[PDB]
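Remarks on the structure that follows.
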2 protein chains.
Amino acid sequence: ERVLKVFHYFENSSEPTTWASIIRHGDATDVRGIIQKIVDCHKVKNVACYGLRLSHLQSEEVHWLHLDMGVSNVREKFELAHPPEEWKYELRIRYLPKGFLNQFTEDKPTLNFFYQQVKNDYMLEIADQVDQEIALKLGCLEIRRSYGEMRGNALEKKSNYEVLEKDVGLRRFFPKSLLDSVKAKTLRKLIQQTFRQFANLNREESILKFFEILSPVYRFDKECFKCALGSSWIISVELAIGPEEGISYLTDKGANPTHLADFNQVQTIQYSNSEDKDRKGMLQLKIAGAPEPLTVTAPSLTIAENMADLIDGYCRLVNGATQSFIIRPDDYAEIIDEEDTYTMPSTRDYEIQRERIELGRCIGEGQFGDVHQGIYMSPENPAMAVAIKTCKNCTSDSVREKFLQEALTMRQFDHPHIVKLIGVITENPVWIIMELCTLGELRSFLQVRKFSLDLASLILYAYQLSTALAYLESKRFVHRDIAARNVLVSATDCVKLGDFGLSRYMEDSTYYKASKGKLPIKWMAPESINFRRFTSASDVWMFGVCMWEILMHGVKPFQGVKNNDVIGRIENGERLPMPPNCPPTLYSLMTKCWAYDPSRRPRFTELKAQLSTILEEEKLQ
Amino acid sequence: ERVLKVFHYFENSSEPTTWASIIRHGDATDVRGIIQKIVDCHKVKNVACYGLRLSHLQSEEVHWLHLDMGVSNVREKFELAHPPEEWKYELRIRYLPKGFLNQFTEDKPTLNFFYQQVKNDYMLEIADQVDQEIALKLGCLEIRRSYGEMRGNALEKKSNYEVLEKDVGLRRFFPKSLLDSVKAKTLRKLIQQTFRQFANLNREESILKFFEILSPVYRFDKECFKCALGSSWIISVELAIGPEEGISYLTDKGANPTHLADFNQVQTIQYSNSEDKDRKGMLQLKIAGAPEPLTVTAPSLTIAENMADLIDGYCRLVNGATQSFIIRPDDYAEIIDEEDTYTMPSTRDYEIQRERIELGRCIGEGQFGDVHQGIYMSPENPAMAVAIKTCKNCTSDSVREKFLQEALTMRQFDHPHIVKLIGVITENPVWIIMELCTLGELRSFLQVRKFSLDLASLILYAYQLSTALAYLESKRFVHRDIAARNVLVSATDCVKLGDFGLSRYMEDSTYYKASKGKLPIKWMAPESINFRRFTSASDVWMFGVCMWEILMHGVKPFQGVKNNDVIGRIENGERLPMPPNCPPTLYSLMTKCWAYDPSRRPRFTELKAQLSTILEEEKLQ
Ligand SMILES: Nc1ncnc2c1ncn2[C@@H]1O[C@H](COP(=O)(O)OP(=O)(O)NP(=O)(O)O)[C@@H](O)[C@H]1O
Ligand SMILES: Nc1ncnc2c1ncn2[C@@H]1O[C@H](COP(=O)(O)OP(=O)(O)NP(=O)(O)O)[C@@H](O)[C@H]1O
Ligand SMILES: [Mg+2]
Ligand SMILES: [Mg+2]
């Protein structure tokens, strides 16, 4: 079963780039018939025009993908490489005839496709960057386009513009450097006066206006490349290939490019590697009636092959060709509507959208603010029960950066018992993705659920923590404050370690330092109390404090004790008494972790192996 | 990839029969090595003792499954039959030696297995049936067993028994006919005085006490069958096969059975069909030194083959055999912990558990009470965002039965746009499973989201309703009150029909009748206003009322009109004006549904085909 998801820019109802191709295809399926189907699903003229492209979520180098290069062969060639959920496929225009605005004015759906496309690259690269008035123009053009039938006096009104700026929220297409820079009534009046003049245009006309104003700030007709040109004295330039010029290239970054020939004169194409270990590609260009090749060498065979496709497809387009002028050295598909959407992988997007959220209420309180419960919406397995934490004060950037540091650290984990953060927010009050622990804190449940606990339950609590902090040691961070207050319950047979505010990555080199905060002493380990030395030693220690308190029914540690007397009685090697009904080897391992030799307190991985054995003995006997 | 889920009675921490085998096996895997692994996972003696069984969720006839009958061959033999999520596999004891209590007292984990097992069948069949004192005894024995280490003065206390009766809730193992029959302080004192005498026992002893008291109310040692015996004058009796007798059988339902021989005298076994078209099975029984067979014929070859396994396995058990005395006419497995739990199907359980729920708050108000938002927890894709509706008054059984009738009707649907109810509750305030529509009612969103709507959006609203009510007509119910108030929004590109309080199944024969309620006239269709005739006619009518109001931006129907004047102006054939910005063929189909000929108002299936075409034209142009 071969299924492919192909993003595109054919307008859909809900959010603007969730335009997702469910394509079922065969083993021999070419890109030709796939996209043929995709466009026949939208009654379009332009046929040899859309460039199919590759995309790796966690990278930036891509492949403008050939057609007869087999679909399954791509799937081979780049799942031999990396897992698919980071891979991704993208379809785009790459080609434009002479008056492309006109020969796509005849084809309105492709005009919208190119619109969405060009604007895509815009909002990627230059959205929060190019100036105020530029983006205001482009944004109110975006208004009048997306609104095919809105009035002209629509946004003249007080409350009804409050509608847009609040309920919609203009993060969709108005960018940051404006929107988080202006007063309320100010920005009201500002975009009023902007929108006053664009009251009337339709899809076609609004869109051609967009191009009219968008041409200078970026040459969307082309895509600028850098390379080096020459036969055997060679020089490293910028490069430009587009319909406005055919093929020309520069003498200054600011030069009017020096034309020499168009795509129309092309005979054939070839790409090949730079002839050394550099990750680079040659590019030679034989042309009609030319004894001469326009030789180029640029940072990649990747883009070399892609540029070969560039010339090949303008040849196809603005001649009568539809064939491969690239000199190299049965099958049916069907666009799936919904069915079961089998089968997407996991997500990794950091930026968060604010529409698909349930607003929650009090679940927990953190150092930076209240905690919340909500659900996120996506493709398969949607409306996921999820949670968020927010900061009460946004006047200090410092706590903002720590609040960020949470997620920016907590990204990279991977285990069945480390909690599922996904995303990042970037405005006040910045909030968080939380895999909600439905059960909540284990101090309160243990306190009020005395008759709802079992010997196996406490052991498996410790077992989950075992594998958890084992994985920490496999990937080197010192949590510094492990506690049931910071321990969450997912379900009756499943706990999870949280609270990574104090967690640090050791360069494996010895200790961590100290900053500020009244961390509880009774829980803390002696060497660290004395010298700010948090390592595997105190890890095993407070791990044992945790195992203890779990098995205590979680009564407060060192009951009726003073933090100064604590370390003195530790210097008297005093450890806390066994519980009632405590089994032997479990307590034995607790004592092993109670070794006043911090170096010889045993590790969690070994304790987990021991906990695994103690758990079986308990369930057995 | 072959994976199997096998329920069992080996105690786990959380709810008592969610004890789920994740078994990965091979193409040749016998039941022998599978269960060998399952028990080696629990360090058990008893080896040739557990009977593997089949189970069909929506039926009651099963198969006590043979061992060397291939696992994949079962999967064949009964997925050629029906879909798997209704199929199910079950493992049990079927065999007991002479002093089975003793030869399982040597094997405590199997003692618990048999405990859970026998109690399973108990709570299936006779839980809410056998008398007060019987179940009180059994229930406080259940207490002292599940509590391996609780005190004896534990439930002597006021608040701490309030703990059990509230937070636990005794639906787990105390049954209905008591629990919903007694006053608060009464039942407190009652089960106090019950529990006073069982203060001390352990697993082993509590469990043997359970058997001591449980033997008379049911002969768990055996399972009673009915059949007919004789060579060529034949007679239809009840039958009993167990270890307490070996093999004996009755002359009265109340007779002391007349023993003739044990399992020990058995030579060989055979089962075969009743020799006619009856769905029945023969059962012949050749015995040691016997010229005679103990011939039986009973309602099924199913149970004939199973009883062949009965005798075969007591032979195995209480002789030195481990071989198949049934006369018929490489492979490795590994118990999976969690991994990804691939791959379970859909659920259909009606009875609801009250532990895995989030308590919600006001989402909507129904005729019977407030509506709520919560999440359910299960195996794969758990913590699902779900919803419930409750009734304010529980003093009227009538509204209870209608509130039940909701679900008991709404069970059988199947479509991507009919809403996902699952379960049934059976005590005040009875609540409901709801696939939450996160967006909510479409009247309010349309009213306050005037600038957030698109032409495609309204068309696809109508399209979803198209396929929905098309499926109604394919399965024959008249909703009677279709409306956006009753229309829900799942997501921006997805609406769902709800409100099945008025919905009725036509025997296809003409009309439905009328009861009571101030249903809105403006929405209703003329013939039904006049004669209580709700059929495809009024279906198409109010379907058009719905399409209209959707396209209206949902302003109230017949603005400033009196319900009496309504039908008069209908008799003047008056229909409501086109909207602003209304497209042609969409309005045309609205008018087609506006035909004062109710017989010739076109159906939804044809409208859906037309809506599908109008939607494409809009997205195209
Ligand atoms: N994923 C979650 N699921 C459920 N509740 C959560 C979750 N995350 C945080 N909470 C709640 O918020 C409380 C504080 O979380 P925590 O991560 O310990 O915040 P903190 O700012 O580091 N507080 P502190 O323990 O003093 O360092 C927890 O005790 C929970 O009640
Ligand atoms: N599945 C659901 N998801 C979200 N909200 C719901 C859901 N079911 C019901 N509601 C809410 O409860 C309200 C009443 O639901 P409904 O099924 O129409 O009840 P009713 O008793 O039949 N009321 P009525 O329309 O007068 O016949 C709806 O308008 C919603 O606000
Ligand atoms: Mg913290
Ligand atoms: Mg109703």
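Throughout, chain B uses Swiss-Prot numbering, with the displayed residues spanning 34-362, 395-686 in order.
Every residue, even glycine, has its Cβ placed from backbone N, Cα and C.
Swiss-Prot lists B:35-355 with the feature domain 'FERM'.
According to Swiss-Prot, the mutagenesis experiment B:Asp395 to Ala carries this note: Abolishes interaction with PIK3R1. Sequence-distant contacts of B:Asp395 (mutagenesis position), defined by Cβ-Cβ distance under 8 angstroms and a gap of at least six in the same chain, are B:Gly59, B:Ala61.
Look at Swiss-Prot and you will find B:422-680 tagged as domain 'Protein kinase'.
B:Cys502 (ATP binding site) falls outside any helix or strand according to DSSP and counts as coil. If you look up Swiss-Prot, you'll see B:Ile428, B:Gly429, B:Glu430, B:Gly431, B:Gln432, B:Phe433, B:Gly434, B:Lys454, B:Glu500, B:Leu501, B:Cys502 marked as ATP binding site, on the strength of a curator's inference.
Residues annotated as active site, proton acceptor in Swiss-Prot, with sequence analysis given as evidence: B:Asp546. Counted within 10 Å of its Cβ, the other Cβ atoms near B:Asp546 (active site, proton acceptor) come to 19, all protein chains included.
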Count of other CB atoms lying within 10 Å of the CB belonging to B:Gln432 (ATP binding site): 13
DSSP three-state assignment for B:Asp546 (active site, proton acceptor): coil
Among B:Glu430, B:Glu500, the most crowded of the binding-site residues [Cβ within 10 Å]: B:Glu500
Site extent for ATP, whole Å (max Cα pair distance, B:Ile428, B:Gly429, B:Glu430, B:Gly431, B:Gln432, B:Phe433, B:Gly434, B:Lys454, B:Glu500, B:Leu501, B:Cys502): 19
Residue among the binding-site residues B:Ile428, B:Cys502 whose Cβ has the most other Cβ atoms within 10 Å: B:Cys502
Length of the line joining the Cα atoms of B:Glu430 (ATP binding site) and B:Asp546 (active site, proton acceptor), in Å: 17
Distance from B:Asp546 (active site, proton acceptor) back to B:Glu500 (ATP binding site), taken between C-alpha atoms, in Å: 21
Gap of 32 residues [B:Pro362 to B:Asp395], endpoint C-alpha distance in angstrom: 25
Length of the line joining the Cα atoms of B:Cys502 (ATP binding site) and B:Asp546 (active site, proton acceptor), in Å: 19
Distance from B:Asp546 (active site, proton acceptor) back to B:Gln432 (ATP binding site), taken between C-alpha atoms, in Å: 14
